[PDB]
2 protein chains.
Amino acid sequence: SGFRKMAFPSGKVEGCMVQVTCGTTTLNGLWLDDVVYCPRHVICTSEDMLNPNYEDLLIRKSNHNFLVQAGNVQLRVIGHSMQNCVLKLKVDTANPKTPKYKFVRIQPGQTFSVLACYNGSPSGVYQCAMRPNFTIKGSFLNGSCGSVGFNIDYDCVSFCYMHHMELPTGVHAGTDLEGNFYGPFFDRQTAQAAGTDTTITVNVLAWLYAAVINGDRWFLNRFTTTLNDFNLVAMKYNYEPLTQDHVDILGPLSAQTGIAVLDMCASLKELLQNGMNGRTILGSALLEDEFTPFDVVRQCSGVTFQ
Amino acid sequence: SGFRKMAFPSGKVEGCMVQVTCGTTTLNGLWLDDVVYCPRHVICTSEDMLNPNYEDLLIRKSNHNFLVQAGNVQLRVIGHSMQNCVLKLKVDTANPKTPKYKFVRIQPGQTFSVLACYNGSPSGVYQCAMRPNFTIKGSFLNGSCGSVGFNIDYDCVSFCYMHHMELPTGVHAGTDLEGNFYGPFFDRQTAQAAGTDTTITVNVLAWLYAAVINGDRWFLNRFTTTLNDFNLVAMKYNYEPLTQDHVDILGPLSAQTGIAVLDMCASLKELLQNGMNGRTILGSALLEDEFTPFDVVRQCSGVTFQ
Ligand SMILES: *[C@@](O)(c1nc2ccccc2s1)[C@H](C[C@@H]1CCCNC1=O)NC(=O)[C@@H]1Cc2ccc(F)cc2CN1C(=O)[C@@H](NC(=O)C(F)(F)F)C(C)(C)C
Ligand SMILES: *[C@@](O)(c1nc2ccccc2s1)[C@H](C[C@@H]1CCCNC1=O)NC(=O)[C@@H]1Cc2ccc(F)cc2CN1C(=O)[C@@H](NC(=O)C(F)(F)F)C(C)(C)C
């Protein structure tokens, strides 16, 4: 029993974190085989931090203008290239701790673990989600850029995020590991700002199923709803539309609990319209939307506490 | 910016997790140097799971009745001893991944990271607190016993918890790494139940300071309170008394924000008496009490967003 914001064990990623320096700029890099991946703005100086032309800045650099430190070992850079907003530094040593890995570009609504790092050294691990507006509600300070987000499946690390920027609302923007930003953001100091965000409906439903698995039914009701009528309420509360594919994805949790998806939708409708009346669900007074259906299955018992 | 339930990176602990089998019972163990630590009830069978006499059960075992598996490598047991509720198995191989480490018995109110493990294999990492009633609100299924809790300081792992039991309310009980339970609990199937819990006041105050550091002041007021008058309100809301030592511990966060501790106490008093009026603090609609003052300093900027 219990239900926690649960991150993946971070060891396989810790062994990949390094420090990249160019000029007086240092940030984190990810060392896999003989390549170190890091945000390309490591090549910016104090005077470049507005609207840099990265191709023009990078052609002025040589391999030896980059320093890569792995622990107390300096790795020599023997090639470099820019791919989108990521710099790839070829180094003379293959990381002996390279895990089995993939790069994935995730969809909004999906969750991942972040290994927050400073000076190439891991500091902490937490769970977040790719928001519908393609920001993340991270926890990042100066020096964190290059920290990565990941999921793990049967000892394969799927990297999905590299940290680049903090937006004016205090949320975060970054890239996939091929250097493409999530959302409409850029690695430049310009007017960018999160678009209006929405609540991830399929995830709230998954978390309600988690609450039932763990023995709590107080929020259920005798009603059902059509998908169309539910979505008319969702829209009013700034929730994402629920699709039939979401309904299908929730199939297993519905089967394990004996509660039809559209019946859980009617419970959620009532919660939106009435509030919680001072009660909590899985220790929260808000409707939590950063657990996916997979996250619930991963953490919860396959046996419902009936 | 941001503020997350942040666990320590778990790599140094992952490398210590092993599987211990006795009879048909398998659970997790912690391999440090040439010793494997695990819950002593690994020696129980289906018929022992009520009121076992552990000294009588253990004298009937030999070293070769214990199997220790580290990955796909079987470690041979060459000695055993019981210390309180923990079994110590001496093995023929010292763990080459043994980190620098300590065993600590923590005080209630302190937080730690849990590496949840099944079959000797790490599954996830989350943050919890030792509750005033010496339970933890963990997330544990069958097969999790022997999973450990820890803090890390300058690459020294301080182990503080080993998981043993789930109580009827779904919360968890366990031991320090010397095998002494936290709280009044036993490794036996008897009427035990969590005592009444309380909210960790000094931690709520620390988290309010975190909210101010990150730029949010909506809950502050112009009032102050005496320590005695605050504690009369605390008692009414099932909060722990706040001591002068708590006040002292909050000194640094008070100094960084310019808000006197007893002024923050008056803010907390008002929150308790009025509620939040539908507003949130650091993304929560409840007063969070599982961040210590140290946790806030560790995660937050040393520069307040004024
Ligand atoms: C990251 O650690 C980096 N620092 C540096 C320093 C020098 C060169 C390159 C980098 S990357 C930080 C993390 C960030 C810091 C603030 C606290 N919380 C965080 O997550 N990233 C930045 O500072 C980025 C990098 C950058 C790159 C090119 C530019 F032209 C400008 C920047 C500045 N920057 C920002 O995040 C800024 N935000 C924005 O410009 C915007 F539009 F996204 F809001 C800033 C105002 C500095 C937060
Ligand atoms: C842990 O994984 C262990 N399983 C076994 C199995 C055989 C032998 C030894 C152990 S340790 C579980 C973790 C637990 C399971 C339930 C779901 N969530 C969890 O955290 N620990 C137990 O099952 C313990 C072990 C034990 C030891 C000696 C005994 F005499 C009896 C037990 C049973 N047990 C419990 O946690 C039970 N709770 C209580 O007895 C009490 F009083 F604490 F509530 C149980 C009712 C099984 C949850």
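Chain B is numbered as in Swiss-Prot; shown residues: 3264-3569, in order.
According to its header, the structure was obtained by X-ray crystallography, 1.5 Å.
A Cβ is built for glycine as well, from the same backbone N, Cα and C atoms used for every other residue.
Other Cβ atoms within 10 Å of the Cβ of B:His3304 (active site, for 3CL-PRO activity), summed over all protein chains shown, number 21. Under DSSP, B:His3304 (active site, for 3CL-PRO activity) is assigned to a helix (H, G or I) in the three-state scheme. Feature annotation from Swiss-Prot assigns active site, for 3CL-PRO activity to B:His3304; the stated evidence is sequence analysis.
One natural variant catalogued in Swiss-Prot, B:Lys3353 to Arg, is accompanied by this note: In strain: Beta/B.1.351. Cβ contacts within 10 Å of B:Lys3353 (variant position), excluding its own Cβ and spanning all protein chains shown: 15.
The number of other CB atoms found within 10 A of the CB of B:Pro3395 (variant position), across every protein chain shown, is 20. Among the natural variants in Swiss-Prot, B:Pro3395 to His has the note: In strain: Omicron/BA.1, Omicron/BA.2, Omicron/BA.2.12.1, Omicron/BA.2.75, Omicron/BA.4, Omicron/BA.5, Omicron/BQ.1.1, Omicron/XBB.1.5, Omicron/EG.5.1. The residue drawn here is the original one.
Around B:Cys3408 (active site, nucleophile), taking its Cβ as the centre, 24 other Cβ atoms fall within 10 Å, counting all chains. DSSP assigns B:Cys3408 (active site, nucleophile) to coil, not to a helix or a strand. Positions annotated as active site, nucleophile by Swiss-Prot: B:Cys3408.
Reduced to three states, the DSSP call for B:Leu3468 (variant position) is helix. Note: B:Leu3468 (variant position) has non-local neighbours B:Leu3505, B:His3509, B:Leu3513, B:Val3524, B:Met3527, B:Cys3528, B:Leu3531, i.e. same-chain residues 6+ apart with C-beta under 8 A of its own C-beta. Among the natural variants that Swiss-Prot reports, B:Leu3468 to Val is described with the note: In strain: Zeta/P.2.
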Original post:
Between the recorded positions B:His3304, B:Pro3395, B:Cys3408, which lies closest to B:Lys3353 (variant position), Cα to Cα?
Top reply: B:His3304
Subject >> Between B:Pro3395 (variant position) and B:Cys3408 (active site, nucleophile): CA-CA distance (Å) >> reply: 22
**OP:** Express the distance between the Cα positions of B:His3304 (active site, for 3CL-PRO activity) and B:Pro3395 (variant position) as a whole number of Å.
**Re:** 26
